[PDB]
Amino acid sequence: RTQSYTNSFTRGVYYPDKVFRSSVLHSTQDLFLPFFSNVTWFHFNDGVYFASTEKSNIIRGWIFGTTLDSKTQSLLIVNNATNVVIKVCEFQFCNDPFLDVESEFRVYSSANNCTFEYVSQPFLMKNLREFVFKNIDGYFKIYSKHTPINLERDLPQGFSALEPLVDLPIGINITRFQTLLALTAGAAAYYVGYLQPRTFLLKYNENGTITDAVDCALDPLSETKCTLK
Amino acid sequence: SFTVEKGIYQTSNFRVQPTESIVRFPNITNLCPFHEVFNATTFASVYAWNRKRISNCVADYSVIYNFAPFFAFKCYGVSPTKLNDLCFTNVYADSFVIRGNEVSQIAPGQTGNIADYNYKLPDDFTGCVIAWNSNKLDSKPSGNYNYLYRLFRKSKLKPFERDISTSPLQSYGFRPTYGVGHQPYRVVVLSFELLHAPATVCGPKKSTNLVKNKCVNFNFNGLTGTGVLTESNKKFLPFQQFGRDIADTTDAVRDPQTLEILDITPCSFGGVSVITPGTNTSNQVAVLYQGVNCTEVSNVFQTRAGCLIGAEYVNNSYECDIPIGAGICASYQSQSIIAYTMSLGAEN
Amino acid sequence: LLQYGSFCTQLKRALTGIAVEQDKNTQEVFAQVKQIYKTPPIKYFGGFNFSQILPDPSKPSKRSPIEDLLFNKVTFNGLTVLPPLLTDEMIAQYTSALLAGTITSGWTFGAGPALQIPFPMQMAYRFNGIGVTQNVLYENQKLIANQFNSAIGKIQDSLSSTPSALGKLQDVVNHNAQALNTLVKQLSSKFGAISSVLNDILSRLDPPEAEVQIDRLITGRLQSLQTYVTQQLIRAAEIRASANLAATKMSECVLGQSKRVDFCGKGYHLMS
Amino acid sequence: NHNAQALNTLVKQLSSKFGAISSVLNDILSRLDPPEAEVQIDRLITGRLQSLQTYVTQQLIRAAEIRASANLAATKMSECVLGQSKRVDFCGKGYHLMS
Amino acid sequence: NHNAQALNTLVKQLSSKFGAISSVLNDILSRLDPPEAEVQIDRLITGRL
Ligand SMILES: *[C@@H]1O[C@H](CO)[C@@H](O[C@@H]2O[C@H](CO)[C@@H](O)[C@H](O)[C@H]2NC(C)=O)[C@H](O)[C@H]1NC(C)=O
Ligand SMILES: *[C@@H]1O[C@H](CO)[C@@H](O)[C@H](O)[C@H]1NC(C)=O
Ligand SMILES: *[C@@H]1O[C@H](CO)[C@@H](O)[C@H](O)[C@H]1NC(C)=O
Ligand SMILES: *[C@@H]1O[C@H](CO)[C@@H](O)[C@H](O)[C@H]1NC(C)=O
Ligand SMILES: *[C@@H]1O[C@H](CO)[C@@H](O)[C@H](O)[C@H]1NC(C)=O
Ligand SMILES: *[C@@H]1O[C@H](CO)[C@@H](O)[C@H](O)[C@H]1NC(C)=O
Ligand SMILES: *[C@@H]1O[C@H](CO)[C@@H](O)[C@H](O)[C@H]1NC(C)=O
Ligand SMILES: *[C@@H]1O[C@H](CO)[C@@H](O)[C@H](O)[C@H]1NC(C)=O
Ligand SMILES: *[C@@H]1O[C@H](CO)[C@@H](O)[C@H](O)[C@H]1NC(C)=O
């Protein structure tokens, strides 16, 4: 776990609602990832932007919890080759839990109690995978995007929307999150950024796909652009 | 006045009435677990209350009417009589038992020990509160002290939260010898979240068939109104349901039962103008429907200003007498009302 | 709403008055002459070349090249737009009549019957009206004709090059668009009510409890309409003043020769 | 005509209710209890104040136009009557002689 | 004189009550509960508009 600092650039734009628009310049106000921010490089707060580019499929699932104890229900997502499972069951996490590859003893002691259960098609599929995780007013939202990329150590420059992927009515306490691995030692890298409230000016095309955005609080020129629409 | 001078006057407007009504709703007929919420014969204490998220089912409330003779039934955001037509985004159920004298303690903009130390509500709350006596069920002859209530706390409770940590807790005394004002009443708080959006728990009513190219009322899972439904061409992505424009108005709908895009257009409307010479001259009139083609209604003549009825078009050109619109004028001439293209002046 | 009074009659009357005034402005500016004069078939006027301002018979709409460039260079819930009474072709015919009358007669057709006069003689008369004798014109005819031709030629390029040369005409359109957009965007406000949709309020509350919510919407919408109407009246006054000035200029700089300074351009006036 | 109709509208605006049980002060004050009658009074107060404001604004807007016309008349008196004017089409159609 | 009179009137209009319990926001907020403070705030807002 070696830290690094890098620049976010123009990444992390998602559709705020489920309404179709075209040939308009709309203005919205929500939690976002500000343009050109110091995102951290690994080898929760309001929300999380996660970015990965590995191919070995060493990464799958996440841990979300407040007390990190089985006494209180803690969100736990597992992702394997054929399905994805979301358990809001009670889990007693180990010191450094991970997938054994295939027992679940090291992931958790046991599930004495459980509330929510979900199973569906796995999220995961040169290529960059981006995910936005955020919970608000007792709801969990996960947005995702897969995009082919060229050879580039840092994040690509451009625009790409984050289509909605899943919504869950979980309604629990989340304060901290940790990364799950399925391991023989090795190395991996991923990018983490944090979201805070912002006002944005989103631009739509004739097909209804977001193509450009403006951060209204970045510099005076952007404020002028926002006030002139 | 009883005499009208020569000219053109605007009298009123016209609109196209709807033909019929179209209702659409999901296939499913799952019944909501409201019965499970009720007649449980065991309800939690006032300070320790359970939640429940009702979803993916049909909500019927007349079963609550046939369930018990409720003592108190208050609603704030909606009207009690027509709960059977709305569709709510989500439902939150709170169930507990409180002393009969404390029924009115819990309410928005209200203060009380139960109000501030057991359960709190927001100022803009939307929902209902139901209550009725259960003395014959939850009152032991020697006293039912299993029900407790909190009385002491450093801080007031926030809206929509549960507290279990724990003498602040005092046990109740319920005996059949007691009268009104002390017997236990069971109470349920129902909370909705109206969002004028597609929702899980709709009403019991049933859909109908779908029509096109006809002015008609519609009700698509709460999207009510009137208009003309036609086939659409917009490229809706799987999560796209509605549609808007620069003016922020609905212009497309996703059909629930058969996933398809439907364009909505407003029905025809406009103004009506009356062309007449003086009453002392003649007694006939002509009518102009502004900005409407003649299909929407000497008999007919289509101009740029709309549809003209009662006037005869002619080749010749004269000086303008009664202005109509884009270069057209009307006049009285064995005798009738004619319309023509005005003349700018004699050639030279 | 019927309990609030008779505001709607006042609104309708004000809007109708504005529209009638709009028609009268154009009528007063352009419909000066009584005859439709026509230019002769042979366009030779002593060396002066008017082809840039006379109507072009090749194109269908019968407009001069400069008029074409000007035409090309300028670009609901109970709200309707009414068409103007005079089409563009009629205005073009008025303009062509004025040009033919001024080319073939001078200032005589504005005071009575039109009387012929050769163009160089008219130009000599106009020189004699600023303190210069006729022999100055008659001995420098070709130089003056060439200078006039070049000056006319430069106008199309001057109009095309400068971007904001026609800002005055664009401002009217922009203000009308902004006012209408604001008026229609005001419909989605709540004004301290449960919702901005009357259908939802009528289908979620008892009849006695709905009036309290409906009154707020009614008051807000009445206030919005009143503000829009007042702004429209104030703008109409300014437009009327502009139209009056334009009519004065048409009568004094086109139908005659003006002695007022800087009224018909910078220099000594000759024609327009 | 306009000066008469404006006054008639202003007078006829008194009998409107503006969202109150009655459109007369004496009856509504005699019957109802003041602690809830003051709001009913306030509604009428605002309703009538708006009518007064509208009337005054319209009168100002008309007065501006009348002043413009009066200035034009003063100029025509100074130029066409006290002298002979060379401006085309300012003192009638033709060559001006007098007025 | 006209400009000065207009500004002075506009400034002095801030101390009117417009049929509310007071003309200071801070006094109303720090005395009444939030569900009733708006009933008095809206009148002040309308008058100032
Ligand atoms: C009047 O001026 C016009 C504009 O320059 C002349 O039309 C040009 O004529 C030349 C030669 O005939 C052409 O090469 C140009 O393309 C023409 N210009 C346009 C815009 O069509 C016209 O010839 C002049 N009239 C006379 C009698 O000389
Ligand atoms: C599981 O739930 C039971 C009650 O159903 C509770 O007594 C027990 O403590 C819970 N287990 C935990 C919190 O680990
Ligand atoms: C993957 O997860 C699903 C979820 O139940 C499980 O059924 C399956 O056995 C797991 N393994 C494979 C190889 O699919
Ligand atoms: C959630 O956990 C945090 C941190 O332990 C705590 O401060 C908070 O009170 C808990 N509950 C909610 C509703 O945030
Ligand atoms: C919009 O969609 C049309 C039809 O699929 C397509 O031809 C056009 O290229 C699209 N516009 C883009 C991709 O900018
Ligand atoms: C609803 O029923 C129709 C007709 O039987 C069918 O075509 C459609 O697929 C059904 N949809 C769902 C979600 O069950
Ligand atoms: C005639 O009415 C139809 C509507 O049915 C409209 O589409 C069409 O444009 C109208 N014709 C003309 C010439 O305006
Ligand atoms: C004049 O009358 C003829 C009759 O054949 C007609 O074809 C033509 O359209 C008329 N001209 C108009 C209506 O302007
Ligand atoms: C101008 O005068 C000449 C004589 O030199 C004549 O041939 C010509 O026709 C005249 N122009 C016109 C338009 O008649």
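By Swiss-Prot numbering, chain D shows 953-1051, in order.
For this deposited structure, the header notes the method as electron microscopy, 3.2 Å.
From the backbone N, Cα and C atoms, a Cβ is placed for every residue, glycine too.
For the natural variant D:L981 to F, the note given in Swiss-Prot is In strain: Omicron/BA.1. Other C-beta atoms found within 10 angstroms of the C-beta of D:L981 (variant position) number 14, with every protein chain shown included. In three-state terms derived from DSSP, D:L981 (variant position) belongs to a helical segment.
Swiss-Prot documents D:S982 to A as a naturally occurring variant and attaches the note In strain: Alpha/B.1.1.7. Within 10 Å of the C-beta of D:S982 (variant position) we count 9 further C-beta atoms, all protein chains included.
Natural variation at this site is recorded by Swiss-Prot as D:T1027 to I, annotated: In strain: Gamma/P.1. Close to D:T1027 (variant position) in the fold, though at least 6 residues off in sequence, lies no residue with a CB less than 8 Å from its CB.
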